[PDB]
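Below is one structure, written out as structure tokens; the observations come after it.
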Amino acid sequence: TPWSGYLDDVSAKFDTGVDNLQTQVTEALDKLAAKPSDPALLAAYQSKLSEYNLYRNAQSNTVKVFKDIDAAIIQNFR
Amino acid sequence: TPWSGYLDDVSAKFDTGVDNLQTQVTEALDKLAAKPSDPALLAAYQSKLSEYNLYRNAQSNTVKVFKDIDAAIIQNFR
Amino acid sequence: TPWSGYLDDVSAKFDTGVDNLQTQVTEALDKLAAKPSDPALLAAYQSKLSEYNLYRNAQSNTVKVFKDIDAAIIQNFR
Amino acid sequence: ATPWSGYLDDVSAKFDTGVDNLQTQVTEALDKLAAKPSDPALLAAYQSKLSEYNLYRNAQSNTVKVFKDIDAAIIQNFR
Amino acid sequence: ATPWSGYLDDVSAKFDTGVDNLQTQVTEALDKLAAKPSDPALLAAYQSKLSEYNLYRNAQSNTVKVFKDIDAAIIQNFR
Amino acid sequence: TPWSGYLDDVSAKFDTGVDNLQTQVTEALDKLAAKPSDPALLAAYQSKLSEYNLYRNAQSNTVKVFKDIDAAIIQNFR
Amino acid sequence: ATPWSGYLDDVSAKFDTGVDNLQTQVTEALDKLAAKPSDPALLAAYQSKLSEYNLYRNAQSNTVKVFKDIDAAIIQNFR
Amino acid sequence: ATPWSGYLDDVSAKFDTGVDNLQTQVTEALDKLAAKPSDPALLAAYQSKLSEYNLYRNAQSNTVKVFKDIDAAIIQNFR
Amino acid sequence: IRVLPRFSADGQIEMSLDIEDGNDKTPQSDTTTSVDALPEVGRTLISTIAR
Amino acid sequence: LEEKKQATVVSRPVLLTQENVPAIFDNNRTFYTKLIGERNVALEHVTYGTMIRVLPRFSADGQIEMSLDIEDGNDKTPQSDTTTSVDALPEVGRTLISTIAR
Amino acid sequence: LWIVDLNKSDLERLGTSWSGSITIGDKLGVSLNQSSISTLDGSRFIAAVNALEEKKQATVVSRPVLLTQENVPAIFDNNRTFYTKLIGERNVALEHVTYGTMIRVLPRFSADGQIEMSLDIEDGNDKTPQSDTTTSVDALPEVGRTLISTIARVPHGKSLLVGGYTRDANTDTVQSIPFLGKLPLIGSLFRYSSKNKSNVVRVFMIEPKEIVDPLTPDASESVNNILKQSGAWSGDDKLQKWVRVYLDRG
Amino acid sequence: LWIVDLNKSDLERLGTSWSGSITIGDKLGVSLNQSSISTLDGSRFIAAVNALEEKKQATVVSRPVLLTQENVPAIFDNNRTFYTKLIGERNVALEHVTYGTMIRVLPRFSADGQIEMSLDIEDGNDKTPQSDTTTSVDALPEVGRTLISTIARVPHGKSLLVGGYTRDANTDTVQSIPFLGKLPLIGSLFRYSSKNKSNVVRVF
Amino acid sequence: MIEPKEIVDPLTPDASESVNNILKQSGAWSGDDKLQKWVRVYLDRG
């Protein structure tokens, strides 16, 4: 039985957003490794790696911004 | 209607001020998660989220200032 | 059987609220420690550690406020 | 047998029979905390127990003083 | 000859005898770190020790003050 | 006696998680120093130094966060 | 006798007596290198020296600040 | 006649005579750093001196008030 | 249980009784095995006389 | 894994007094044990202590009557961090007695 | 008053501990006495070997002296600190211990020629050392903290035991691997063993005497010997004699 | 009043300690007294050697003087400080110690020509708060902090010993490897040993 | 377990004797010193 907060929800939204990218990247690397000298493989990997990098960044920056809001509201109880 | 205090009225003025931001900010996220690498989407979400941040901080700070005015008056009834 | 006060009740509500977070943070930290660089472990851990920080802040500030509301009444018996 | 006790003692003792174990809990909580003074699970607990102890003692003494003043003000009228 | 100790002294002593060795660990850490400041193995340890020391001292002081104010409030009602 | 606090027990997790990296790095450097132009060795050392860097960052950031969680609670006793 | 020195003074000075001669070695290398700026053996030396000096001065100032905060937090509770 | 000095004066003066020369060290180190504001040695020295001075003045002024509050509490009971 | 017994002349026994029983209300039951393994029993209080 | 353990401790305090005069005896001591491993840097310790209050009386029967208060033991220690010290320094209970005997 | 402390101890530890792991087929993992998950390259064992033996003996004697009149209460009190210095001796870290003692007494003369006294004794080492390495414990002997209060009377010039304490203890422990610990030729490789023995004696003895006659030789006449024998003597300076003359004698 | 302090010290340390680690083709690893292996194939053991002897002696003598009138109480009080430079004299702050002495007295004349005095005496070195250089203790002798309060009476111009203390102690320790420490020719490589002896006298 | 005894006679040997034996047997003895004797005489001789 899981338990999830609000930051958990926000984070998971990106994971359920990008349906398969996490497998796609691993298999593109998997085949590229077998033949590093092929242009079509290089061109495919160049894209997927970038999509992945931007995905992870936007995720972590959003989660920080929310944490910074909550931390500032709770401060005003005292 | 339920009982609402003066601090509740003050709080609610903000919520009713920003009519739709409360949901615009969520729709923006649902869209951006679909294609995290669209600059047209990113440029919109940055704005909505900044607006949300300023809204919540102004809200809490105002509430606290009125709490400390009332407490200071109530102290002298003795 | 043991005695528990009103402040203990208020505090306990949070503990029984966050059902499992105390275990989730421990196991997520051990899974990270096993491979200190894996994007999925980092992305999970950042969320759980943030939720933990907010939980402990909200709990302690609330108990403080109630303590002051009580002391302010006891003072008037004199 | 048991030592003589007045009305003010019965009042003071009510609180102590009310808080069954607080006097012990406040000690053991402190020894757990002081053995590892950097665990938030121990700290959040101790904050609660120490607050409860404070309010307990402080309410007990004020109640006893008010009953003293009521009696001294009645006795002042015998003369 | 030996010090009279009150109650607050006992409270402080619980912390002092709680952190058995930290008082000296911190100093040794500093000595070697200062000998060779550019070693991240030394740095990573000293950071932990110094933080533990900070928390220990802080908790000790805050606790003592609370007991002081409970006692003061009880004593006031004697008058 | 090796008295350890909570932060100590946290920090020690990473030291036991990275079983051997500390020695591995030193050895890889020891051999590479003897023959800087062997790419089979340069490629090894790049990976070990990356792993080391990420490990020391994650460790000191996590310790710093738990210090603030504790200090915040301590502050409220008064 | 010797100019009065407190705890913070005696902490800061520990670093200075830890890095026995670095304060001179930095100026020495700096002058040697300024004598012939285009010499790789000098550049590779001065990079190391200056990096060491930076880390040392930085960690010194941070530690002195932390030990100021630990004291001020205690002094505040006297009142 | 010799200038009259009480118990609070005595307690206060113990600090001034306890810190032999700090009171002037902090003036010299200022005139130096002001003469050459961009030398790290002078900065690293002045940080220490100014910290020690700040802590000295706080501990002094709090202790004098704590004593004043005892004397004022006893004198109230003469009535 | 708290009790005070009185002997009847008939040899009957009369007792002033106070009883309370149950689980302490700390619901650990976040996970299926908890509820599967550990029986809930109600929290109950009674006070009466019987002979 | 299989393990066996055995321990044995005997203490004998002695106190001089006079008839009808109350008296007190009180001691505690620390014991240290070197702990191997960890470059043999490690050390462990424990404190044992005992206190006795007494009031003697002489019967005409030649019997002696004693009013006694005894408190004894090792200090409670949640801090235990190793095997070998618990293998090397015995535990003993914390015990209190108050009674009269002749 | 005489105070005596004697201590003896003997320690031995000897043997091994084993643990390890194996991976087979990358499909079954096996591990031996490990409380943790394993990295599954396998074929990895550790044998931790310990072997040490030690003996220790210590002895301390102390004897305060105090002069009093009849019926007059008197007090004696004395603290002292001792230091030890460690290799790397240029480095500023002395270990130290503080011992202190006090006596409060009230004497009475009996017609029978017996001395009766009311006594407090408080004595021992301070509770709170900060030894981090064993060097301080092996250098400077611990003694308890001990407190006594009582009344006693002793025939003139004899002596008496007011209090004492003795403690004796022994400990044994052995561990082994259930099947291997009994192998005929190698069983000893799978065993661990330890033994401890301790004995302690502490006693307090009092011995009063009546003082009728003053000191002979004169104090100064002894001091003059001590100073010269020690070479501390400096009364030879033509400059100091000018004033020492007023102090040294009439 | 005569105060005299004498102190003798004898110290010795001698012998060795051992530890290390072994590996067999990454099959098995072994540690001797160590809690982590070097990943080394029976190589880089470590031996720590100690060999030192020291003797020390110190003597201190002090004598105050105070004039008083019959039946009039009087007080004398002195406080003084001493310094030592250190070797490695480029920059080593002066070590110092402070001695202090106080006497209160009230003299009475007997009919038999004896003098009787009420006395309160307090003399000592002040306690060092926490830590000091190993050299300072070498140069500046430790003395106790002692307090006496009593009445005494003395024949004219004679003297009395009002109080004093003596301490005597000895200690010895030996560490050794259970089987190697017993070898006829090399056991000394596997034994370590220490001795300590002290004798102190103080009188008034 | 408790075990009381009446005391009627002092120690035998005297403390001064037993202590001296322990001192000499342990080599703690120091009265051999040429210098300390000047003072110790007052304590042991009187």
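Since chain D takes its numbers from Swiss-Prot, the residues it shows come out as 2-80.
Method on record in the header is electron microscopy, 3.3 Å.
The backbone N, Cα and C atoms fix where each Cβ goes, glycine too.
For D:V20 to A, Swiss-Prot lists a mutagenesis experiment annotated as follows: Can secrete effector proteins; when associated with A-5. Exhibits constitutive secretion of substrates. Retains the ability to display SipD/SctA at the tip of the needle filament. According to DSSP, D:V20 (mutagenesis position) sits in a coil region rather than a helix or strand.
The DSSP secondary structure for D:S49 (mutagenesis position) is helix. Taking Cβ-Cβ distances under 8 Å and a sequence separation of 6 or more, D:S49 (mutagenesis position) has no neighbours in its chain. Quoted from Swiss-Prot, the note on the mutagenesis of D:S49 to A is: Exhibits constitutive secretion of substrates. Retains the ability to display SipD/SctA at the tip of the needle filament.
Other Cβ atoms within 10 Å of the Cβ of D:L56 (mutagenesis position), summed over all protein chains shown, number 19. Swiss-Prot gives this note for the published mutagenesis D:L56 to A: Exhibits constitutive secretion of substrates. Does not display SipD/SctA at the tip of the needle filament. Is non-invasive. Can polymerize into filaments in vitro.
D:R58 to L appears in Swiss-Prot as a published mutagenesis result, with the remark: Non-invasive phenotype. D:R58 (mutagenesis position) falls within a helical segment according to DSSP.
Under the DSSP three-state reduction, D:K66 (mutagenesis position) is assigned to helix. Record note (Swiss-Prot) on the mutagenesis of D:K66 to E: Can secrete only early substrates. Can assemble needle filaments in vitro, but shows a filament assembly defect in vivo. Can invade cultured epithelial cells.
For D:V67 (mutagenesis position), applying a Cβ distance below 8 Å and a minimum sequence separation of six or more within one chain yields no residues. Experimental mutagenesis is annotated in Swiss-Prot for D:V67 to A, with the remark: Shows a specific deficiency in the secretion of the translocase SipB/SctE. Shows fully assembled needle complexes. Is able to invade cultured epithelial cells.
What Swiss-Prot says about the mutagenesis result for D:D70 to A is this: Shows a specific deficiency in the secretion of the translocase SipB/SctE. Shows fully assembled needle complexes, but has a reduced number of needle filaments. Is drastically affected in its ability to enter into host cells. The Cβ of D:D70 (mutagenesis position) lies under 8 Å from no Cβ of any same-chain residue at least six residues away in sequence.
Under its mutagenesis entries, Swiss-Prot includes D:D70 to L with the note: Shows a specific deficiency in the secretion of the translocase SipB/SctE. Retains the ability to assemble needle complexes, but is not able to invade cultured epithelial cells.
Annotation of the mutagenesis experiment D:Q77 to M in Swiss-Prot: Cannot secrete the translocases SipB/SctE and SipC/SctB. Retains the ability to assemble needle complexes, but is not able to invade cultured epithelial cells. DSSP assigns D:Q77 (mutagenesis position) to coil in the three-state reduction, outside any helix or strand.
Mutagenesis annotation in Swiss-Prot: D:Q77 to R, described as Cannot secrete the translocases SipB/SctE and SipC/SctB. Shows increased secretion of SptP. Retains the ability to assemble needle complexes, but is not able to invade cultured epithelial cells; the structure shown retains the original residue. Neighbours of D:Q77 (mutagenesis position), defined as other CB atoms within 10 A of its CB across all chains, total 8.
Quoted from Swiss-Prot, the note on the mutagenesis of D:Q77 to K is: Shows a specific deficiency in the secretion of the translocase SipB/SctE. Retains the ability to assemble needle complexes, but is not able to invade cultured epithelial cells.
Where Swiss-Prot documents D:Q77 to E as a mutagenesis experiment, the accompanying text is: Can secrete only early substrates.
In this chain, no residue six or more apart from D:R80 (mutagenesis position) has a CB-CB distance below 8 Å. Under its mutagenesis annotations, Swiss-Prot gives D:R80 to E the following note: Cannot secrete the translocase SipB/SctE and SptP. Retains the ability to assemble needle complexes, but is not able to invade cultured epithelial cells.
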**OP:** Report, in whole Å, the straight Cα-to-Cα distance of D:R58 (mutagenesis position) from D:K66 (mutagenesis position).
**Re:** 13
Original post:
Just the number: how many Å between the Cα atoms of D:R58 (mutagenesis position) and D:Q77 (mutagenesis position)?
Top reply: 29
Original post:
Expressed to the nearest Å, what is the distance separating D:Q77 (mutagenesis position) and D:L56 (mutagenesis position) at their Cα atoms?
Top reply: 32
Original post:
Relative to the Cβ position of D:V20 (mutagenesis position), how many further Cβ atoms are located within 10 Å?
Top reply: 16
Original post:
In Å, rounded, how far does the Cα of D:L56 (mutagenesis position) sit from the Cα of D:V20 (mutagenesis position)?
Top reply: 12
Subject >> Cβ neighbours of D:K66 (mutagenesis position) where a neighbour is any other Cβ within 10 Å >> reply: 15
